[PDB]
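**Student:** Sharing a structure below in structure tokens format, with a few things to ask.
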Amino acid sequence: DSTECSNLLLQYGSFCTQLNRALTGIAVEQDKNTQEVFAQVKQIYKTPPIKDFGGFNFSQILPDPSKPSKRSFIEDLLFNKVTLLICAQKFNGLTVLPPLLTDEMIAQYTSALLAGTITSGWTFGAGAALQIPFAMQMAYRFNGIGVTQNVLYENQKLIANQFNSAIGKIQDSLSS
Amino acid sequence: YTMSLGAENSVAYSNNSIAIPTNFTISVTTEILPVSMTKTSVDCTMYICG
Amino acid sequence: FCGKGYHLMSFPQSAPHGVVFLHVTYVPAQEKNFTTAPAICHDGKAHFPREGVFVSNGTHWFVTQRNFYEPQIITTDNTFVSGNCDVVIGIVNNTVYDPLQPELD
Amino acid sequence: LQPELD
Ligand SMILES: *[C@@H]1O[C@H](CO)[C@@H](O[C@@H]2O[C@H](CO)[C@@H](O)[C@H](O)[C@H]2NC(C)=O)[C@H](O)[C@H]1NC(C)=O
Ligand SMILES: *[C@@H]1O[C@H](CO)[C@@H](O[C@@H]2O[C@H](CO)[C@@H](O)[C@H](O)[C@H]2NC(C)=O)[C@H](O)[C@H]1NC(C)=O
Ligand SMILES: *[C@@H]1O[C@H](CO)[C@@H](O)[C@H](O)[C@H]1NC(C)=O
Ligand SMILES: *[C@@H]1O[C@H](CO)[C@@H](O)[C@H](O)[C@H]1NC(C)=O
Ligand SMILES: *[C@@H]1O[C@H](CO)[C@@H](O)[C@H](O)[C@H]1NC(C)=O
Ligand SMILES: *[C@@H]1O[C@H](CO)[C@@H](O)[C@H](O)[C@H]1NC(C)=O
């Protein structure tokens, strides 16, 4: 608050203007990073009420639909597994400025993408989203990695088991 | 106002139902990139000193 | 990466410090709502599409390209066998045409 | 195929 200092300081540029350019940089990054999750779905796709996803019990990666926090269970873990004085920082003269988007908004988009992918063929990335049974959608992926698409269906239960188990092991592992 | 995230809807998923496109349109679209700044230089004995 | 939607090609155009890319990309537009069978069951042989997806308007099943509706009759020439129908989750019974038979004269 | 043609 020193007046006399504030007079002596009348000799230089207001260089924290340039800091603010980084800050909006960060904000547009925070958009850009997930514009595919955001902008490339201007359609906010909801998950369907149906859950007949070929036996692939991926429930825990969806938003927890009952909860106020619309995060996934796993997202809720992740949010807690990060170890998340600011009021002193403020009065000392240093100020955080809040995110442009809340984690609820962000998680709503993440939900939108989980939904789009599972509900629909990847043409939703081309905007012309199309429904498709999830099994078919995976069979094309196998053909994409040069495995003949009969092999998925011939073993679909085994894949679904393996998948569910692996997701299991992940969220177990995310306990530490 | 509290901004809207987008347009809410849902894809009509079902364990048997496909959609396939019919008529199509060629998008033409522009993407833009910078390739150089302007080249500059500073003799200290002009800038720092006259 | 090269524009949005399925990329065909791009052209450069110069700019005072940069480049403009015109991207030519395919976008599918109008569409339909149908049932897809995961595979077709024939005389015990499962059949699978050599390239596409099985679709139906309800009267009959047709195999089509993935990205533009253009049905053709499901046949040996365009489907391949892979073991018995019983293994598939939800296979559907149909004929498979085969072109050979008019040649048997 | 020849077995088929017979
Ligand atoms: C795809 O869409 C285009 C655009 O509507 C169709 O072209 C139209 O065809 C009608 C009848 O020939 C004309 O009256 C319109 O003027 C055309 N519009 C334009 C801008 O070309 C085209 O026929 C459609 N094709 C199919 C088979 O879907
Ligand atoms: C269409 O497919 C179904 C299921 O594969 C067939 O149902 C079987 O029919 C045989 C012969 O009657 C029975 O012995 C089996 O017990 C049936 N299985 C089931 C799941 O019900 C049905 O026959 C097929 N139709 C034709 C014309 O082939
Ligand atoms: C998915 O798995 C969880 C954890 O076992 C279980 O509670 C839930 O009932 C399962 N749901 C279905 C339909 O698979
Ligand atoms: C496809 O089905 C959904 C669900 O009924 C419906 O809302 C949509 O209008 C349908 N579109 C067409 C053109 O068939
Ligand atoms: C379905 O396609 C077949 C083959 O052309 C045609 O004969 C039939 O009339 C069509 N029916 C409907 C309801 O589209
Ligand atoms: C799709 O779901 C319905 C309702 O559960 C069921 O009757 C039908 O058999 C299912 N078909 C397949 C093979 O997924």
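Throughout, chain B uses Swiss-Prot numbering, with the displayed residues spanning 695-744 in order.
Header says: electron microscopy, 5.1 Å.
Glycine residues also receive a Cβ, built from the backbone N, Cα and C atoms like all the rest.
Swiss-Prot feature annotations, pasted as is:
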VARIANT   B:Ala701 to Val  In strain: Beta/B.1.351, Iota/B.1.526
VARIANT   B:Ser704 to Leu  In strain: Omicron/BA.2.12.1
VARIANT   B:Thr716 to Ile  In strain: Alpha/B.1.1.7
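Neighbours and distances for these, please.
**Tutor:** In the three-state DSSP assignment, the secondary structure recorded for B:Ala701 (variant position) is strand.
The Cβ of B:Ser704 (variant position) lies under 8 Å from no Cβ of any same-chain residue at least six residues away in sequence.
The C-beta environment of B:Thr716 (variant position), restricted to residues of the same chain at least 6 apart in sequence and closer than 8 Å, is empty. Reduced to three states, the DSSP call for B:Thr716 (variant position) is coil.
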**Student:** With Cβ-Cβ distance below 8 Å and at least 6 positions apart along the chain, what are the contacts of B:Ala701 (variant position)? List them in sequence order.
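**Tutor:** Once residues fewer than 6 apart are set aside, B:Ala701 (variant position) is near nothing.
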